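J.: Have a look at this one.
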Amino acid sequence: XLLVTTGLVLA
Amino acid sequence: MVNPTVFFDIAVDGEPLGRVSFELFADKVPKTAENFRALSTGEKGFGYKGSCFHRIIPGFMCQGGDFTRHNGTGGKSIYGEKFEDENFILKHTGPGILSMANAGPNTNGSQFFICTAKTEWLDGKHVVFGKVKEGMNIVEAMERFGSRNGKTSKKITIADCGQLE
């Protein structure tokens, strides 16, 4: 999807 | 008081592109704003200068700030490894919003993202703390090197950065 994470980027 | 203004001189594969200046909302999120300001001047002995924007997705955002791992898995705040979500007063209302990347509640480090579109689904989950003041055209130029999955076609780096105000 459209997330802004640091380490485990998700869909 | 006056909100601090910081700049990033962006380079594409070593070619200077231009300067982006940001206004940091110290009056609303002082701790978060201070962290970004200190990281831009490098006064703590580490910071953004020389780092890259490792993930750019056109119509969404440009993410950078991992000065340790350079791949999205690192970075640290000036307060230690990570700090709490200060508040969620400001929202992701449109292009130019500066917001903190994280890995869940209370995990702010050094990574941030610049929105190129309203991203309301991030409201309440990411701390908004500043906005593009000048050079939004440079952010648009940067977007062209991004892709759907985030991989950039050219190396986009922060060639220089510092405080203006």
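Going from the start of the chain as shown, residues are counted 1 onward.
Going by what the header records, the deposited coordinates were determined by X-ray crystallography, 1.8 Å.
Placement of Cβ uses the backbone N, Cα and C atoms for every residue, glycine included.
Straight out of Swiss-Prot:
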- B:7-163: domain 'PPIase cyclophilin-type' (DOMAIN)
- B:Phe60 to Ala: Loss of ability to stimulate MAPK/ERK phosphorylation (MUTAGEN)
- B:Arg69 to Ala: No effect on peptidyl-prolyl cis-trans isomerase activity. Reduced interaction with BSG/CD147 and ability to induce leukocyte chemotaxis (MUTAGEN)
- B:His70 to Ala: No effect on peptidyl-prolyl cis-trans isomerase activity. Reduced interaction with BSG/CD147 and ability to induce leukocyte chemotaxis (MUTAGEN)
- B:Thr107 to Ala: No effect on peptidyl-prolyl cis-trans isomerase activity. Reduced interaction with BSG/CD147 and ability to induce leukocyte chemotaxis (MUTAGEN)
- B:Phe113 to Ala: Reduced ability to stimulate MAPK/ERK phosphorylation (MUTAGEN)
- B:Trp121 to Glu: Loss of peptidyl-prolyl cis-trans isomerase activity (MUTAGEN)
- B:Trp121 to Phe: 75-fold decrease of sensitivity to CsA (MUTAGEN)
- B:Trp121 to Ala: 200-fold decrease of sensitivity to CsA. Reduced ability to stimulate MAPK/ERK phosphorylation (MUTAGEN)
- B:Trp121 to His: No effect on peptidyl-prolyl cis-trans isomerase activity (MUTAGEN)
- B:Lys125 to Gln: Acetylation-mimetic mutant; no effect on its interaction with TARDBP (MUTAGEN)
- B:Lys125 to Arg: Loss of acetylation and interaction with TARDBP (MUTAGEN)
- B:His126 to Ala: Loss of peptidyl-prolyl cis-trans isomerase activity and interaction with HCV NS5A. Loss of ability to stimulate MAPK/ERK phosphorylation (MUTAGEN)
J.: Chain A proximity: which mutagenesis positions among B:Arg69, B:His70, B:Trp121, B:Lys125, B:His126 have CB distances under 8 Å? Answer 'none' if there are none.
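T.: Qualifying residues, whose Cβ lies under 8 Å from chain A: B:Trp121, B:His126.
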J.: Could you state the whole-number distance in Å separating the C-alpha atoms of B:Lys125 (mutagenesis position) and B:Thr107 (mutagenesis position)?
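T.: Their Cα atoms are separated by 11 Å.
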J.: Just how many other Cβ atoms lie inside 10 Å of the Cβ on B:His70 (mutagenesis position)?
T.: 14
J.: Within 10 Å of each Cβ, count the other Cβ atoms and name the one among the mutagenesis positions B:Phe60, B:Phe113 with the highest count.
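T.: Most Cβ neighbours within 10 Å: B:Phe113.
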J.: Restricting to the chain of B:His126 (mutagenesis position) and a gap of 6 or more, list residues whose Cβ falls under 8 Å of its Cβ, or answer none.
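T.: Within the chain, B:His126 (mutagenesis position) has Cβ neighbours under 8 Å at B:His92, B:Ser99, B:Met100, B:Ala101, B:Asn102, B:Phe113.
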J.: Any idea what the Cα distance is from B:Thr107 (mutagenesis position) over to B:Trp121 (mutagenesis position), rounded to a whole Å?
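T.: Distance (Cα to Cα, whole Å): 18 Å.
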J.: Per DSSP, to which secondary structure element type does B:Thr107 (mutagenesis position) belong, with helix, strand and coil as the options?
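T.: Note: B:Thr107 (mutagenesis position) is coil by DSSP, not helix or strand.
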J.: Pick the one among the mutagenesis positions B:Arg69, B:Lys125 whose Cβ has the fewest other Cβ atoms within 10 Å in this structure.
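T.: Counting other Cβ atoms within 10 Å of each of the mutagenesis positions B:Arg69, B:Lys125, the minimum falls on B:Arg69.
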J.: List nothing but the one residue from B:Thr107, B:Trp121 whose Cβ has the fewest other Cβ atoms within 10 Å; the candidates are the mutagenesis positions.
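T.: So among B:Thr107, B:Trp121, the mutagenesis positions given, the one with the fewest Cβ atoms within 10 Å is B:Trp121.
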J.: Which state, by DSSP, holds B:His70 (mutagenesis position): helix, strand or coil?
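T.: Looking at the DSSP assignment, B:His70 (mutagenesis position) belongs to neither helix nor strand, so coil.
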J.: Distance check, please: Cα of B:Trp121 (mutagenesis position) against Cα of B:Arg69 (mutagenesis position), rounded to an integer number of angstrom.
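T.: Between the Cα atoms of B:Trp121 (mutagenesis position) and B:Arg69 (mutagenesis position), the distance comes to 27 Å.
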